[PDB]
Amino acid sequence: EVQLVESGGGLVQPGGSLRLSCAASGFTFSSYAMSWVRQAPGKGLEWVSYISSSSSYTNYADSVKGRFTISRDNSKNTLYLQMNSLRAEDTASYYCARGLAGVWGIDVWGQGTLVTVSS
Amino acid sequence: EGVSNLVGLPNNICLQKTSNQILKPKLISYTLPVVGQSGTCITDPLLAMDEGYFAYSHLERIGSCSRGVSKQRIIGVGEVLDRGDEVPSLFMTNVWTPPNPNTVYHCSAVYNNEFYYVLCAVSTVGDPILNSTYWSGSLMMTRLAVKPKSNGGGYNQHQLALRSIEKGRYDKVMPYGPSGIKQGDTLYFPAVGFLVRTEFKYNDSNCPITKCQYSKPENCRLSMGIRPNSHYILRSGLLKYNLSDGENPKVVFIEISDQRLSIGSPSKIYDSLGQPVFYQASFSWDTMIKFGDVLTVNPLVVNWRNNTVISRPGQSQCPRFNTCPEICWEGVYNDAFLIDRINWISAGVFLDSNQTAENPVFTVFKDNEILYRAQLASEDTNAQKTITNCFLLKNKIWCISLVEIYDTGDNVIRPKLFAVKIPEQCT
Ligand SMILES: *[C@@H]1O[C@H](CO)[C@@H](O[C@@H]2O[C@H](CO)[C@@H](O[C@@H]3O[C@H](CO[C@H]4O[C@H](CO)[C@@H](O)[C@H](O)[C@@H]4O)[C@@H](O)[C@H](O[C@H]4O[C@H](CO)[C@@H](O)[C@H](O)[C@@H]4O)[C@@H]3O)[C@H](O)[C@H]2NC(C)=O)[C@H](O)[C@H]1NC(C)=O
């Protein structure tokens, strides 16, 4: 049907980098949004990056402007969320899903990936 | 190709009453599996679809739902595309949040050329319809669009500041409606005016007192207000916005005709097969569905289709299938999109229970009959507000509905999306 896998790990020291990756099976990856969403333990969904089709518009979640940078690839289905200079307020789980944000979920979310910032 | 509105001659659909489970609604709102408590109750939904562009608005309140502090006011716009399986889905393209979430109430939406104008109300005293004798009266208008062209200026957030509202004989106007219509250079938002109760003209003769021996003849007069002893009555109608005239556009109000007049409630006017159809939510004694064809625009004449097979549930004081006047401002929003006008058929998500709102069902019904029903939830699932908008896929007809079902997986009333395919052939 539709498979969206979120790889990557956590348990990092405040201040550094992280190279997240995503997977896509089923729907066409070059024609859909496929944005990122963040879920903190105890909090709700927090949008962190939205990517459109072939680069025309990119919204970088002004709350965190220069810390994140999302990138898309139509040749190989993979959505990168390379993080730069992370902080302790980013300890949460990332999900690469169709649709920008809110409560709308196009397909099944999936397992996800855990990112921890401590020590 | 793509998602278009109802304009022309679509594929002929079944025109016979059948009950062999011909409808199969799917869900397009798979929510994240939240664990533990939620404390994120979602109230005040909004779903406006036009020309393949959809809008959404919801308020997240911490703790309870009636009395809870606001956290985030999300106003989103997006395109309507396919889900890879010939099923339409809502791809939201832009999301914005006002600075103060506890001041934005009762938004609207319309799409004229490339802007999804969201018309909300600014309130610093509470809720507009709840607090009417202390509300300022200022309105908020945001120009949301698709593909904001990041390498540009203010074409992602521009909030138009209304100069002044010119009311004919009203005091305060407020946009109360999910979706309106466009006519090139004139926007029409479904709204309601807070008219003075001591200056309203309604003779006590047009009241439907045919066979209402238990009812009282003086019930029609004291019914267009939120309370019997209220200073402001709700008069539904439209807000005309002329964005093509003057340096900065103005807003005027046009009231609904006196023909079958009721209290102001969340209304929606939508184009179909040509002309626009107007629906007013049954938040009054008239439990029957109130929708009809719009003849004129300036005086707002709307012929209401007398349908006596679909009603609205109440709170054990004004149940379904009730026609006589009764003082009860209790109801839920349950619209009905007109599919075909050669034979009057409308599809809407209603509640088949003459009790507390339960068991949402997608019903496609003709003038006086129930053609098709689809059960998308158990008889114990509770609902609060149902919005339904139909449109044209590649060649078929598909109806998207936002329903406030009780998500058993999260133990909270959560707005979920559903896509219903209109049966092409009965066989
Ligand atoms: C169920 O829903 C349908 C459609 O939605 C309703 O059908 C319409 O009902 C309205 C009711 O007002 C009708 O409007 C009236 O039609 C009368 C028909 O008169 C005929 O005969 C005269 C003879 O001279 C002709 O001139 C005329 O053209 C017709 O052929 C009109 O006479 C009425 O006008 C008079 O009354 C109005 C009342 O306000 C006055 O203002 C006028 O000045 C005039 O004195 C009026 O126009 C309408 O025609 C119906 N349409 C159809 C297609 O039938 C049903 O009524 C509704 N069911 C119920 C129970 O309400």
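Quick note: numbers on chain B are straight from Swiss-Prot, i.e. 176-602, in order.
Header entry for method reads electron microscopy, 3.6 Å.
Just so you know, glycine gets a Cβ as well, placed from its N, Cα and C.
B:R248 (variant position) falls within a strand when secondary structure is assigned with DSSP. In Swiss-Prot, the entry for natural variant B:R248 to K states: In strain: Isolate NiV/KHM/CSUR38. The structure shown retains the original residue.
As a natural variant entry, B:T272 to A appears in Swiss-Prot alongside the note: In strain: Isolate NiV/MY/99/VRI-0626. For B:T272 (variant position), the Cβ neighbour count at a 10 Å cut-off comes to 14, with all displayed protein chains included.
Every protein chain considered, the tally of other Cβ atoms within 10 Å of the Cβ of B:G327 (variant position) stands at 9. B:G327 (variant position) carries neither a helix nor a strand DSSP state and counts as coil. A natural variant is reported in Swiss-Prot for this position, B:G327 to D, and the note states: In strain: Isolate NiV/KHM/CSUR38.
For the recorded site, B:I408 (variant position), the DSSP three-state label reads strand. All chains included, 25 other C-beta atoms sit within 10 angstroms of the C-beta of B:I408 (variant position). According to Swiss-Prot, the natural variant B:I408 to V carries the following note: In strain: Isolate NiV/KHM/CSUR38.
B:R248 (variant position) is surrounded by 22 other CB atoms, counting those within 10 A of its CB over all protein chains shown.
B:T272 (variant position) sits 31 Å from B:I408 (variant position), taking the Cα positions as reference. It is 28 Å from the Cα atom of B:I408 (variant position) to that of B:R248 (variant position). In the three-state DSSP reading, B:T272 (variant position) counts as coil. In this structure the alpha carbons, written CA, of B:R248 (variant position) and B:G327 (variant position) are 25 Å apart.
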